[PDB]
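For reference, the structure discussed in these notes is given below.
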Amino acid sequence: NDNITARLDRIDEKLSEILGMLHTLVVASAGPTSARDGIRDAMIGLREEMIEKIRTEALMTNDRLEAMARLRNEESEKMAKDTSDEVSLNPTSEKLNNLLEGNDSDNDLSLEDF
Amino acid sequence: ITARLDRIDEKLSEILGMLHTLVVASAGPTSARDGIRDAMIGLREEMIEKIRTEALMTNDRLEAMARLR
Amino acid sequence: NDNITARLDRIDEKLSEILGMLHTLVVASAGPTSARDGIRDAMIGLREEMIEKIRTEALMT
Amino acid sequence: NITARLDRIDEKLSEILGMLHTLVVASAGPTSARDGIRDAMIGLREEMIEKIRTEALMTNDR
Amino acid sequence: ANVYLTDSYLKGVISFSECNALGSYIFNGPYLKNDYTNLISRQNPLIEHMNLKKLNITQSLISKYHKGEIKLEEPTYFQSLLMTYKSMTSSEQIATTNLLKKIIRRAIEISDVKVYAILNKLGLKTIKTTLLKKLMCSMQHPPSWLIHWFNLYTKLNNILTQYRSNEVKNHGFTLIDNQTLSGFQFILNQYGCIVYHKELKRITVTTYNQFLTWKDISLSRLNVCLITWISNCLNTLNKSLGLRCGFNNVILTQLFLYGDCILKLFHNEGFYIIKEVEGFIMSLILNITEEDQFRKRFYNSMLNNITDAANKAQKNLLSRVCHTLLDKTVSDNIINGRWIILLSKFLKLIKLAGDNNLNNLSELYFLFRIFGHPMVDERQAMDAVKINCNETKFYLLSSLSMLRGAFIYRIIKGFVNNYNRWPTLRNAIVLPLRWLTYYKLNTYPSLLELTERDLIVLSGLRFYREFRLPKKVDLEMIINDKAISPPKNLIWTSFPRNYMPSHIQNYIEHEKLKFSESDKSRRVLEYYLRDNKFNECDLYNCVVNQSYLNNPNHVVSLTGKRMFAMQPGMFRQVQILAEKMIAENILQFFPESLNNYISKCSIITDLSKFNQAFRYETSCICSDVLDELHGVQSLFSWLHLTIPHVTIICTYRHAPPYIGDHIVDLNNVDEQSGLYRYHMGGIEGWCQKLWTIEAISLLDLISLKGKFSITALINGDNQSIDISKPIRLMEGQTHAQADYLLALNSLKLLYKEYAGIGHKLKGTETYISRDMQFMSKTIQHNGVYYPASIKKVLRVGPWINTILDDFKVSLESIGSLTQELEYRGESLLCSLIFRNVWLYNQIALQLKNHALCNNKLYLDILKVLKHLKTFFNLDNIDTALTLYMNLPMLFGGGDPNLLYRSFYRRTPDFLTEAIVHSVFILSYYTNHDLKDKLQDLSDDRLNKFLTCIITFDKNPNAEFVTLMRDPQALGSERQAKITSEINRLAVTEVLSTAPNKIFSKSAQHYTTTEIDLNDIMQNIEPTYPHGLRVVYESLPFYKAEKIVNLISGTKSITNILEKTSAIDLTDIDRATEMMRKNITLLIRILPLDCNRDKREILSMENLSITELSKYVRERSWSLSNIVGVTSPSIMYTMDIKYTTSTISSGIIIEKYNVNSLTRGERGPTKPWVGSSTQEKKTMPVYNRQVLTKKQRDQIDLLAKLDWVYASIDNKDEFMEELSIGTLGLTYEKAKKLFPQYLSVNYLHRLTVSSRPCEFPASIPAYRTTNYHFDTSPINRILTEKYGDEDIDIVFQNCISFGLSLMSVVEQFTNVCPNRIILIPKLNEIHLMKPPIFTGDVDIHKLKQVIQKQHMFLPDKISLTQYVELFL
Ligand SMILES: COc1cc(C(=O)NC[C@](O)(c2cc(C(C)(C)O)c(F)c(-c3ccc(F)cc3)n2)C(F)(F)F)cc2cc(C)nnc12
């Protein structure tokens, strides 16, 4: 009698599908409505559904691109830089570092003329 | 009847249906919303019965302690 | 056997809890004024029901 | 092997219960409070019930 | 009939809006910003502003401005000009120089007395000390920079002093001057400050607080220069005497000047650049302590942080002064990007000051206060967070589930570990099987055998109530001295009437009539005092029925004080309670809330903006668990369920919103800068403990996912995450690389997991290190602590941290603050000299210019000095003062730092220490050798003194309550009175008329309660003040007293309910006489007739100071026997030897560190923290969780009484009345809850708030690791004498003393001795055995106290609560 086994396999498939949805389910936080006149509930939908709402700016979020990459479990350019092996300097910082390195009085600054 | 486990299959179908019903709810506005809220089971009474059952279960514990006074 | 039965019994109550939570979520996810007032009013009635049951038990003696 | 299969089933149900319960708690947010249904979603606790029992046992002088 | 006494130090914030409002009105146009503030201040100016504008001098300046003669600048411009005030005449230079020389000379002459005594006592041997004669020679010519800062400080201080004096005399007075500080014309008012510089044709307008800040800046810079100078001078003489750090004051002045240049070029926003300098210093430190990968990463991030801030400052500056009257004040250096040159120079100077020396680098943290404070743009700060709080967050359900799971996991782990059981579950059925086994067996898996799946499973659990909420309100947690936001409808009352629209003004008048007096109070204390409908269970009831949800009166008010948030009392109480419940019931589960190679790293995270990232969906998933544990719903989720539904408004007085016509309801006011709605929680300071424990739960989730161990610590708004992961070290891979890769791998995971809950982290907020801890602002390297002690004394000055310029308090404050230089800075002499400088100024120079008392206090000290001159046969007044400032404040002297504090921090007996102190001090004049036994010398100055201490007219009064309140009190007017005692009557007089019956009833019976309480233990023979303290603490009067003591510490007590900031003359006069009586106390204590010429002066031959002290205390209270308080002074009883004796007969302290100097080094031994031996007691088995903290404490107190007073012949009636009165249980029932003490002698074990629980050495803990101590030799001698019975000398202090003095010797010798032997004076040590408390307790009076103050009783244990204890 393998009918019980077959039934159990069907049970497993349904549980798999239910868990499939749950582990791919995204909860949007409760928040202000458009033209803020109230608060919408914490709408819940599937990963892709929430991503599309973010992509098309249906929901109000700041880091639109990051929210999408995060929900897709992808590494964004910003995250890669923030956690890079070596931190680069901003152009302003490059100049500052160049001034800081070499104490040769290259600053040539006159405070008396301020 | 070991095959009574078919009842699990029945419930899981309802469970998956409810899970679908829940998530598709967000698709209502601008797409699947012809009126305000489409047809759904809407059995708040079941929610209420679960609340009553739990609340009274808790009430029984509270009385169980009052009983010792 | 009894071990199988016991496991099946535990599954049934888990499924009941799952449906209970889903009923809560599906019902709550519907938020027109009528549904929400219906829930709140039901809770008022719930309080009253608990009160009447408690009063009744208090009168056994 | 039936019990073994049931145990995997039971674990998945437990995982499902975990996910759904968290969902219920998270779902019962500021708006559920606004409409007076947060308690319905979460459930009544001992102190609220004690208040109910207190009222029930003291609607008048009794 | 009242006065207004203004601040002498910045206590609040410098409001941008205030400065803008005032300046904008004066110059008829936008000043700092073009916003609503400048618009309204011109349309409808405040009277205070009109008064300044209408001055004849102001009008002259205004004309010059409009004629284009003078230009308008932002206050930071003037900050620079003031700080660069070099326009001193020769007479000014001379006068200030001579003043400074005098002060320095006197401070040294003063320190000479203690230094002499210390060197003599150690035996290391107008100025007698050779060391200080040498120092005086070095310090007789102050550097120009010190003079510069001193002069500026002096002048600014004189400007303010004149103002404050005149404001008290004439309310509304404005100080107009141009002579005190040449070139600068000031117009000062508490409502504004206008400054004009004539030669530069420049004018600026700021506020009173900015002026205070300028003074505080000059003071801070002065103290830095002064300390640096002193330290350098001391180090010149002996490298071990001064501070570990060593700065060139020339660099320090350049830093200061360059920092001001930055603020001059970058107006207000320039503070952003300064703020980021902390990163620069941290970088310099890391460049020393960290590996190349870690330090390089930080350094580059650090530079970006600074430059990004600088660029932001430029952007914001240019956008701000676009349409304002300051549009022409932007330097071309900003526009041309030359500011980067200024910045590079500034940073180089910092690097130079640091000199690659961690000792300097840590100290340089003073640079963040040294430049003052920014003007706070309250509206901008509002908008800055709004964007993060109106933001929609997205989460994977599995993320939220796992976090809730982790939270629960920790709760379960906690309960199993603490209560030996799982929490009760209302749905245990959710658990599979393996988990049911854990539940049934009350066990749990470790994280190493846990999976993510399991956390999801645990996230499905629900609980039954495990804890209990208090039914009655603890007024201690609720009552405070802070402001309270008014109800939403009365929110407009927060703004000046003139700044409100006429419709608002009318509506305010109408709305006030619909609110209670408690609602209109605007203050927390008054809120409750005015609540005539108040009852003890209002909060409980409100919580249970969720009355705070959807509450129409809820509003969130922000003020500049990092944007302090307030809400109406109702909500405040809930906020406080939720945090309290977490603090007492939950944090117990979160203790940190307070291969061939294992990789290690640390991630340091700034969580200050984390609060903003929380949402209901991320926080309340955990708080709901706490709701269930406490059987209450919505209590711990109150914030997110309420805040989103209210308007968040900046309520700073001068920063009103624009309100459209006919709009009254705040929630209908157009969103605008500084005002918005739909704030999705995250209010800083609220739910802080909740978020802390949530962070911990997340970390556990992270450690699980990352397969590594986390040892985290969270403190306030930041955390340190120590990560450890066993790995297989790869070929060619070194440990540093493995650790760096771990940090990166873990950092990526951490960022992902935090982002996974809606919290985005930034490289500006989070950084990594290998193995060094820089948390809590303490720099520790290789176990060595590198302090920032200068930062702690920057604000030391005349009337510091005192109310109504209370003289004695400010002396204590100076003492306490300057003590840090000794305790952290590890420089006894530097702290002493620095202290004496400011104490001198406070007593000798500023005392004659008191804001309230003029020179009355000064005239009184002169009487004291004349008195001392005669009493001690001194040569002059200067000498009398030299002595005065070295005498214990306990005796009416001027010394706030008793010598014992230089060796150990805590004593159980202040009197004995004060007596010894005086003996040591007087030896200076009597030439008594402190290395020997006290003996009668031809110089009777000491004998006269001691005679006067012991011989006096007895005058006991309410001795038992006095001892209860202060177990070390003396009575008979033999001690200085304090505000707590002096004002207590005034407080009760006010409270007795309060609308709130709880307070008025208590106050009305206060006197009678005190009397009944006094006559309670009056029949017990061997009076034990600490035992009395327990009795007192166990009674409701204790809580009543705490409220009184809280109130008694404020200003204008009699006007509390008068709704005014004015100070009543009654309070001024009482405080005046209080101070005068305390100043002249020394006269009363030491009469010229020695309290009787027929009383032979006390002979010191075979005199025991311990016994003398006991005698004095007993005489002063007219008691036959006082026990458990008197304790020998370790500093007196130990004779210090630096050799090997024939017989040890003492404590041997050895130097284990091989080096001759131990300062700045860690040794092989364990750190000494004193550590009093705990109580040895058997704990009864019951469900403690069934009880609240308050009633558990009550039980513990009663158990202590059962222990201590077991011997009273009325014990059963005593304990029965207490148990029934305070718990409701009978004694027999309560006894089953009481811990059973197995310790026979409570005299050195009983834990009370009046007794030190630790007796640490006056030294950094890291420094004690260089030493080893052996108390055996002495233990044997004592055992042979006392027969294994206890003695009254504190064991821990004996050790702590030795450890500290070994450091002191190093300081004075530049050589740390290899060993020190402490040989005790046995005649000073007495048997301390537990007494038999014969006599009964007055049960009637006991009942009376409990009844009269019944409203302050804790929750009683009901039968339904009691039965649950044993289930
Ligand atoms: C925690 O609070 C306190 C502690 C102690 C205290 O520690 N007393 C010493 C003790 O009784 C002992 C016994 C023996 C006996 C005679 C029993 O042998 C000793 F030898 C030594 C001892 C001495 C110095 C030394 F260097 C080595 C040993 N100490 C102690 F037990 F508590 F430690 C005295 C207090 C007095 C007051 C008034 N208030 N609080 C006190």
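Shown for chain A, in order and in Swiss-Prot numbering: 128-241.
Yeah, the Cβs are placed from backbone N, Cα and C, and that goes for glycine too.
Copied from Swiss-Prot, the annotated features are:
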MUTAGEN   A:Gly172 to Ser  Almost complete loss of interaction with the nucleoprotein
MUTAGEN   A:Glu176 to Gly  Complete loss of interaction with the nucleoprotein
MUTAGEN   A:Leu236 to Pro  No effect on the interaction with the N-RNA complex
MUTAGEN   A:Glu239 to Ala  Complete loss of interaction with the N-RNA complex; when associated with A-233
MUTAGEN   A:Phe241 to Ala  Complete loss of interaction with N and viral RNA synthesis
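Highlighted here would be the mutagenesis positions (A:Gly172, A:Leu236, A:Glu239, A:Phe241) whose C-beta falls below 6 Å from ligand 1, but none qualifies.
Counting only the Cα atoms, the space from A:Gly172 (mutagenesis position) to A:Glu239 (mutagenesis position) is about 65 angstrom. Checking the mutagenesis positions A:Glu176, A:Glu239, A:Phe241 against chain E with a Cβ-Cβ cut-off under 8 Å leaves A:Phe241. By a Cβ separation below 8 angstroms, chain B lies close to these of the mutagenesis positions A:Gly172, A:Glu176, A:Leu236, A:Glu239, A:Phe241: A:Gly172, A:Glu176. Counted within 10 Å of its Cβ, the other Cβ atoms near A:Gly172 (mutagenesis position) come to 20, all protein chains included.
Look at A:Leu236 (mutagenesis position): DSSP puts it in coil.
The Cβ of A:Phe241 (mutagenesis position) has 13 neighbouring Cβ atoms from other residues within 10 Å, across all protein chains displayed. The two recorded residues, A:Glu176 (mutagenesis position) and A:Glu239 (mutagenesis position), show a Cα separation of 63 Å.
Look at A:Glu176 (mutagenesis position): DSSP puts it in a helix. The Cβ of A:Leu236 (mutagenesis position) has 20 neighbouring Cβ atoms from other residues within 10 Å, across all protein chains displayed. A:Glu176 (mutagenesis position) has a Cβ environment of 18 other Cβ atoms inside 10 Å. Under the DSSP three-state reduction, A:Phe241 (mutagenesis position) is assigned to coil, being neither helix nor strand.
A sphere of 10 angstroms centred on the C-beta of A:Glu239 (mutagenesis position) encloses 5 other C-beta atoms.
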